[PDB]
Amino acid sequence: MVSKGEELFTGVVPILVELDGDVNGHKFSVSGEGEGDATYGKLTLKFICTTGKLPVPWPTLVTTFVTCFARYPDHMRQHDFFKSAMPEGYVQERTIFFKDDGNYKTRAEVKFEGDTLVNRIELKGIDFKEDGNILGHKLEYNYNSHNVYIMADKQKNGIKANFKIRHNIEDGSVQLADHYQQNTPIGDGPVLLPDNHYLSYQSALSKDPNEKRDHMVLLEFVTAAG
């Protein structure tokens, strides 16, 4: 049988992303739009900084900017927490510790508003070096592939994960961003709590040659595996 959650993702779904951020008192907002195709694990999104110049590097926000679009192959259907929580949705929280620098704390609600899948985020960053790799914009505009290990969090009726993102620094070195994550359903309904598994990610960042606002174009693929 097909679940309500699964059914909401059988075709291409429009996405809206909204973020209000404050990093060391540098306040900013970002809007994003695009589409997700969960059958292929495929996200196509464009983000705009609506407040002017983004005060942090775009790559540092990629993980923050909708895992309900992951491709869960048929044999893993009973392990797809993210879709099972829909349409009421889930809260996705992270702390992201930038090694030798500050940290982001993010809280997002991911849910449907009509036919649009919305990721609404608040981000708070503190303890950054005003001249470091983040506030000093020393990170390359690119992105590495990663596997993320997902575990059930039974107590919380959700999932958790921790994983390392390594951002390439302009001098050939790497800026580690250690991610700690917890997701919990918004509604009171049942969800699917998964066996341990992983998600394989690839992300490509580009620019729209006709766009004059500070922005990022993201093509991201995410597939579940045992």
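Numbering starts at 1 and runs along the chain as it is shown here.
So how was this one determined? The header says X-ray crystallography, 1.2 Å.
Cβ coordinates come from backbone N, Cα and C, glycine included.
Annotation note: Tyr143 (mutagenesis position) sits in a coil segment as assigned by DSSP. According to Swiss-Prot, the experimentally introduced change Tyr143 to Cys (Swiss-Prot position 145) is described as follows: In mut1.9; shifts fluorescence lifetime from 3.03 to 2.74 ns.
Record note (Swiss-Prot), mutagenesis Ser145 to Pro (Swiss-Prot position 147): Increases fluorescence at warmer temperatures such as 37 degrees Celsius. The unchanged residue is displayed. For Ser145 (mutagenesis position), the same-chain residues 6+ apart in sequence whose C-beta sits under 8 angstroms from its C-beta are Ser200, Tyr201, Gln202, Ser203.
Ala204 (mutagenesis position) falls within a strand when secondary structure is assigned with DSSP. For the mutagenesis of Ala204 to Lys (Swiss-Prot position 206), Swiss-Prot gives this note: Abolishes the tendency to dimerize and leads to monomeric fluorescent proteins. The structure shown keeps the original residue.
Mutagenesis annotation in Swiss-Prot: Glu220 to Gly (Swiss-Prot position 222), described as Suppresses the 399 nm excitation peak, leaving only the longer wavelength peak at 475 nm; the structure shown retains the original residue. Its Cβ taken as reference, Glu220 (mutagenesis position) is surrounded by 22 other Cβ atoms within 10 Å in the chains shown.
Within 10 Å of the Cβ of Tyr143 (mutagenesis position) there are 21 other Cβ atoms, across all protein chains. Within its own chain, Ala204 (mutagenesis position) has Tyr143, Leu218, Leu219, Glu220 as residues 6 or more apart in sequence whose C-beta sits under 8 angstroms from its own.
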